[PDB]
Amino acid sequence: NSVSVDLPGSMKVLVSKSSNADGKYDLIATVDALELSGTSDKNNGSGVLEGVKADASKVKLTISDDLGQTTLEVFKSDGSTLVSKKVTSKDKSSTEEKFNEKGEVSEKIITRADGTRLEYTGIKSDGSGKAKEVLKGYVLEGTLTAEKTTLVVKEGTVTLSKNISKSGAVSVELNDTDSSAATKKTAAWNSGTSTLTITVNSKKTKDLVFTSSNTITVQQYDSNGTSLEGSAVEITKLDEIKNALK
């Protein structure tokens, strides 16, 4: 009878070959040992399935009509308040949330399609909390407010701040408390190329590029302070960001 359908979020659903007397299709899925079941208006594996955890928490799997997105939710045993929600979007990125007793989000883990992550923890009712970005090879740490995420790396008297706005726009700034003009770093941000250019003693020294691939690269200028030299090097560990700030 049934037809297996592959779903975003590493799940499968079995949809009946034919519809019932009401025209509806039966859906069955097994998600981490839990058996979920439902009925659907459509014949392609989309719709709603429900079951329960061993501890009586309610579970619902919602598959969008075009199979592009899945939502896996856990609720209190009466089904009233959310406990956890995982949404896998059509790019196969995911958001995984936990909620407090009021249904307010207390943790949000974003896994980008490329596997890098934003981890927001200890989220309060104002949308503030702790923030981490998990990149390939290293992690950046900072805070979340309702206005932006700010991830901070410190080296000497330099503080590098990577900001991710509420709308997702990246900007980077550098601030150095160094008194000496021979050694003080300053930097300018180019939003078009996502590039922070560092200057010391009125000469450009380095370009730090925050790529659309969620990597950081560093390239030096010649001693003339005007032309780039060599080729950009991808950062592989936090120590190499610190090196770029020296």
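Per Swiss-Prot, chain A residues shown: 28-273, in order.
Technique stated in the header: X-ray crystallography, 1.5 Å.
Cβ from N, Cα, C; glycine included.
For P35 to S, Swiss-Prot lists a natural variant annotated as follows: In strain: CA7. Around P35 (variant position), taking its Cβ as the centre, 20 other Cβ atoms fall within 10 Å, counting all chains.
Under the three-state DSSP scheme, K39 (variant position) falls in the strand class. In Swiss-Prot, a natural variant is listed as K39 to N, annotated with the note In strain: PBre and 21343WI.
Looking at Swiss-Prot, you'll find the natural variant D59 to H noted as follows: In strain: 42373NY3. Under DSSP, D59 (variant position) is assigned to coil, being neither helix nor strand in the three-state scheme. Cβ neighbours within 10 Å of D59 (variant position), excluding its own Cβ and spanning all shown chains: 8.
Of all Cβ atoms in the protein chains displayed, 29 besides its own lie within 10 Å of the Cβ of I90 (variant position). According to Swiss-Prot, the natural variant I90 to V carries this note: In strain: CA8.
Cβ neighbours of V114 (variant position) (same chain, under 8 Å, six or more residues apart in sequence): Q96, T97, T98, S121, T122. The note that Swiss-Prot attaches to the natural variant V114 to A is: In strain: PBre.
Here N127 (variant position) comes close to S133: these same-chain residues lie at least six apart in sequence, with C-beta atoms under 8 angstroms from its C-beta. In three-state terms derived from DSSP, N127 (variant position) belongs to neither a helical nor a strand segment and is classed as coil. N127 to S appears in Swiss-Prot as a known natural variant, with the remark: In strain: CA8.
One natural variant named in Swiss-Prot is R144 to K, and its note says In strain: 21343WI. According to its DSSP assignment, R144 (variant position) is in a strand.
For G149 (variant position), the Cβ neighbour count at a 10 Å cut-off comes to 12, with all displayed protein chains included. Looking at Swiss-Prot, the entry for natural variant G149 to E says: In strain: PBre and 42373NY3.
Here Swiss-Prot describes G164 to S as a natural variant; the accompanying note says: In strain: PBre. Secondary structure from DSSP puts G164 (variant position) in coil. Note: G164 (variant position) has non-local neighbours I262, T263, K264, i.e. same-chain residues 6+ apart with C-beta under 8 A of its own C-beta.
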Spatially, which candidate from the variant positions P35, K39, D59, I90 is nearest to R144 (variant position), comparing Cα atoms?
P35
Among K39, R144 [variant positions], residue with fewest other Cβ within 10 Å
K39
